[PDB]
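Beneath this line is the structure, given in C-alpha cells, with notes to follow.
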Amino acid sequence: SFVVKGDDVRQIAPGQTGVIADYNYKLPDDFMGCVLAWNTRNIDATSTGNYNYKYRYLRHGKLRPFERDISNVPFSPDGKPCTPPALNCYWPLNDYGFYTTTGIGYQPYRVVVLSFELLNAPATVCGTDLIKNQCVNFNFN
Amino acid sequence: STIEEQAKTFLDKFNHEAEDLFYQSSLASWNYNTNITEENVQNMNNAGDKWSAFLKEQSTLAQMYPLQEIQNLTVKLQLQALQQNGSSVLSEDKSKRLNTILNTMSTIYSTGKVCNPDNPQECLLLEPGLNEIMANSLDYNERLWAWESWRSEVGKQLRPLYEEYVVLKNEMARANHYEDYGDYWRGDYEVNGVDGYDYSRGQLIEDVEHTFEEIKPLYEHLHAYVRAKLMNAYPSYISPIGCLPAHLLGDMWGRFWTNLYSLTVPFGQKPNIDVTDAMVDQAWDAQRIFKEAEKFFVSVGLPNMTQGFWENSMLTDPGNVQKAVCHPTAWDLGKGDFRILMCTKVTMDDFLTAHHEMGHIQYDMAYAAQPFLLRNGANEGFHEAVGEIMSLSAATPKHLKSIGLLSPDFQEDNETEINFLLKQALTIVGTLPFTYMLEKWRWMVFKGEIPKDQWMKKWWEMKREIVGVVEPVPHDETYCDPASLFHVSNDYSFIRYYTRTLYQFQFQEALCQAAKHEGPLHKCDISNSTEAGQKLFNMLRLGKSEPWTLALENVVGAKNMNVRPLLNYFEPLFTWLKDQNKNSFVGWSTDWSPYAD
C-alpha cells in the first residue's frame, strides 16, 4: 500500500523505469499480481495543505524488487559526509503538493500491489446444494 | 559526479521545490483575484516574497555553478533563468527605492480619480466611467474633459516617479550589464550560441522598423478613412489633411480603435457582424460561451478542460460582499491547476475573449510537461499570439455560421466581408503605430535620445508623426501621459503586442496551410480540421527549451518576423481603402492641432 502521484502509477507496473520507481519502490518482472488504485482528493489531498506526504529522489543507485527504502541520510554527489544546509547536499524527501483544487493527474492515488507467489506452500489466499436419490458425483471439503 | 549532473540535481530539486512554492504564491494571487479583501492581499505578499526571495537565494547557489561549462542548451537555459537575479541586484537603498516607487505608481495610477470642475463630489476612476464615455460620447467637451483630467490628476503625480523610474531602472540595467531598459526589453528575445537559431538585441529595433515600413502605407490609408468618418460623426473639429484628436480614438490613449466602428461603419445598411444581440436572443450565460469555446477547441483538436478549471475558476461577476477584480487573465499554477480569471458578459468580444484566455490555458496545458521555469513560452509573444489565434479564427463568419447563431444561410456578397475587414483592421492596424511609437519612445527615453525634460514633447510629436494623433490641449513638463497608461506604470513592455500581431497572421497562414483552405486569408476558419491543431501543437508545448526561431521555422518556414501575411490579409481591403478616400487626403499633418488653431 502506498499513495503516489498519478504519473507514478504508470511507474508502478512491470517494465516502467520512471524516477520514483528507481529509488523508492522497484517494480519486478514476473512477481507481479494486481495493481489497484483509486483517488483520494478528499483524504490524502487537502486544499490548504498537508505535507506528511514526502518522496525520495536521490540515492546512489537504483533498487531491487520490492526493496523497502526507509532510512533518511542526506545525499551528496561524491559522498564524503555533508553538514546541512551546506551546498550540493540536498534534502532527499520533498513534499508532494497535491491539493483538492488540483487537476486529474495530480490528485494522489492509493495504489496497492497484490504480489502473487505460486505454491511455495499449499494454497492459502484465493477464491451448490444437494439433490436426493440421484446418481451424482461428489466433492466435499 | 560531474558539474552537469549536480546542475540537473539542483534544477530538479528546484523543480520539485519551486512547484509547491509558486503554487502557494499563485494560490494567494488567486484568492486575491476571486476575493479582494485585505486578508487576501496579506496572503498575496507572503508567499510571493517567499518566491522572489527563493529565486534570489537559490540564485546564490545557481551562480556558483559555472554556466559556460555546459554544452547542452536544455539545462543551460534553465541555469540562465535562475542566474538572472531578477530586480534585486543594486545597492540596498536604490533597489528598495525603485521597487517602492514602482509600488507607489502601481497604487496611484490604479486608484486615482477625477472630479467635476463645478462639483468636487462627482468623482470617478479610469475604468469604468471614463473609457466607456471615451468610446461612445458625441460630446467633445465630455471626452476632452475626461481625457485631460485623467492626465492632470494622476499623470502629474506619475511624472516625478517616472523621472526617478528611468534613472533607477536604467541603473538596474547597467548593474546587470545591459545598455538601457530598452535593452532589457530587447533581451527578452535574447537567444545565444545556437548559430542559425540565434537573435541579437538591436536586431529587434531593426525588425520593428523594417516591418513597420510595410505598416505605414496601410495605416496611412486607414488613418485617412477614419479621419473622414470622424469628420462625419464629429463635424467641424478635424482638419481634412490633419491628424486625429486624442479623445476620439475609442479609448483613452489611442491604442484600441474598434470603438470607432459605430462611427466608422462603412456600409451600415447591411447585416451586422456584431453577434452580441444574437447572443442575447438565446439568453446565453458565461457557461455556454466557455463550453462552446471548448467545443471549438475540441473541433480544432485541442483537449477538454480538466476538473480543476470548472471546479475552481470564477466565470461570472459577483457584485456582492465577495467583490473582486475581473480582468480576464490566464494563470499557470502548476499541479494541474491552470485557471482563467474572467467576469464574462454576454458579448461577442467576451466570446472571443473566452476563446483568447482558453487558448492561453490550452497552451499552458500543452507545455505543462516542461521544467518549471521553462513552464512559460519560448518568448513573451507566442502566448498572446496563440491566444489571439482562436479569437481571430472564431471571428470569421465561417465560425459564426457554425455556432448556431446566424441561421445557416449567410450570404457571400463582398459587402459584409469588407465591413468585417475594416472593423478588424481598425484594431489590428491602429494598435501598431502606437506600439511602434510607445516602444521606440521608451527606448529613446531609456537610451537617452530624448533629454529628461523633452519627454512629453517628443511623446506627442511622435504620436503625430507615427500614429497621426494630436493632443487637443498642450501639455507642460508636469505631465507624463505615457506613465498615465497601464503598462508604463505597471512594468510591462509593449512590443509583445507587435510581435503578437505579426505571428498572429503568420500562424493564420500556417494553420490555413494544412486544413485545405480555399478562399483568401480573411474567411479562414481553422475549425473541424485537427492537422492544423497538430501543427500548432508542435510549437504549443516546447516552451523555452527551444528558441522561437526553431519553432517558428517548424510553423511557417521562416525565421524572421514578417507582416506580409497581414498585408495579404488586408490587401483587398487596401484596394477598398484606396477606392473610397479618393475624395479625401491620404496622410496626416503633424503641425495641425486643436490647440494650434
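All residue numbers given for chain B refer to Swiss-Prot; the residues shown span 19-615 in order.
Backbone N, Cα and C atoms are what each Cβ position is placed from, and that goes for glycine too.
As recorded in Swiss-Prot, the features of this protein are as follows:
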MUTAGEN   B:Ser19 to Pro  Increases slightly the interaction with RBD domain of SARS-CoV-2 spike protein
MUTAGEN   B:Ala25 to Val  Increases slightly the interaction with RBD domain of SARS-CoV-2 spike protein
MUTAGEN   B:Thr27 to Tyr  Increases slightly the interaction with RBD domain of SARS-CoV-2 spike protein. In sACE2.v2.2; increases interaction with RBD domain of SARS-CoV-2 spike protein; when associated with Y-330 and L-386
MUTAGEN   B:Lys68 to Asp  Slightly inhibits interaction with SARS-CoV spike glycoprotein
BINDING   B:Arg169, B:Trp477, B:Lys481  chloride binding site
BINDING   B:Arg273, B:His345, B:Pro346, B:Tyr515  substrate binding site
BINDING   B:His374, B:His378, B:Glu402  Zn(2+) binding site
MUTAGEN   B:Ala386 to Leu  Increases slightly the interaction with RBD domain of SARS-CoV-2 spike protein. In sACE2.v2.2; increases interaction with RBD domain of SARS-CoV-2 spike protein; when associated with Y-27 and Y-330
MUTAGEN   B:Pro389 to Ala  Slightly inhibits interaction with SARS-CoV spike glycoprotein
ACT_SITE  B:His505  active site, proton donor
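Shown on the structure are the features that Swiss-Prot records.
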{"residue": "B:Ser19", "record": "mutagenesis position", "DSSP (3 states)": "coil"}
{"residue": "B:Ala25", "record": "mutagenesis position", "DSSP (3 states)": "helix"}
{"residue": "B:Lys68", "record": "mutagenesis position", "DSSP (3 states)": "helix"}
{"residue": "B:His345", "record": "substrate binding site", "DSSP (3 states)": "coil"}
{"residue": "B:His374", "record": "Zn(2+) binding site", "DSSP (3 states)": "helix"}
{"residue": "B:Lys481", "record": "chloride binding site", "DSSP (3 states)": "helix"}
{"residue": "B:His505", "record": "active site, proton donor", "DSSP (3 states)": "helix"}
Listed in sequence order, residues not in B:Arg169, B:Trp477, B:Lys481 with Cβ within 8 Å of the centre of the chloride site Cβ atoms: B:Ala264, B:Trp271, B:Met474, B:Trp478, B:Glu489, B:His493, B:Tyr497, B:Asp499, B:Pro500
In this structure, which of the mutagenesis positions B:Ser19, B:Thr27 has the fewest other Cβ atoms within 10 Å of its Cβ? B:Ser19
Which one is closest to B:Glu402 (Zn(2+) binding site) in space, judged by CA to CA distance, out of the recorded positions B:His345, B:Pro346, B:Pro389, B:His505? B:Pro346
Rank aside, I only need the closest one: which of the recorded positions B:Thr27, B:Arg169, B:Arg273, B:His345, B:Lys481 has its C-alpha nearest to that of B:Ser19 (mutagenesis position)? B:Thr27
If you count other C-beta atoms within 10 angstroms, which of the recorded positions B:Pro346, B:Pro389 is the most crowded? B:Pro389
Would you list the recorded positions among B:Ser19, B:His345, B:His505 that come within less than 8 Å, Cβ to Cβ, of chain A, in the order they occur in the sequence, writing 'none' if nothing qualifies? B:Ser19
I'd like the number of other C-beta atoms within 10 A of the C-beta of B:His374 (Zn(2+) binding site), please. 26
Can you list the residues of the same chain, besides B:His374, B:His378, B:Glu402, whose Cβ falls within 8 Å of the Zn(2+) site's Cβ centroid? B:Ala348, B:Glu375, B:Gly377, B:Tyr381, B:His401, B:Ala403, B:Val404, B:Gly405, B:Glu406
Which number gives the other C-beta atoms within 10 angstroms of the C-beta of B:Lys481 (chloride binding site), all protein chains shown included? 26
Which one is it, among the recorded positions B:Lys68, B:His345, B:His374, B:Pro389, B:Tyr515, that lies nearest to B:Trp477 (chloride binding site) by Cα separation? B:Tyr515
Between the recorded positions B:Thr27, B:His345, B:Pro389, which lies closest to B:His378 (Zn(2+) binding site), Cα to Cα? B:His345
Rounded Cα separation (Å) that holds between B:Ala386 (mutagenesis position) and B:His374 (Zn(2+) binding site): 18
When neighbour density is defined as the number of other C-beta atoms within 10 angstroms of a residue's C-beta, which of the recorded positions B:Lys68, B:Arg169, B:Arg273, B:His345 has the lowest density? B:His345
If you measure B:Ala25 (mutagenesis position) to B:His505 (active site, proton donor) at Cα, how many Å is it? 36
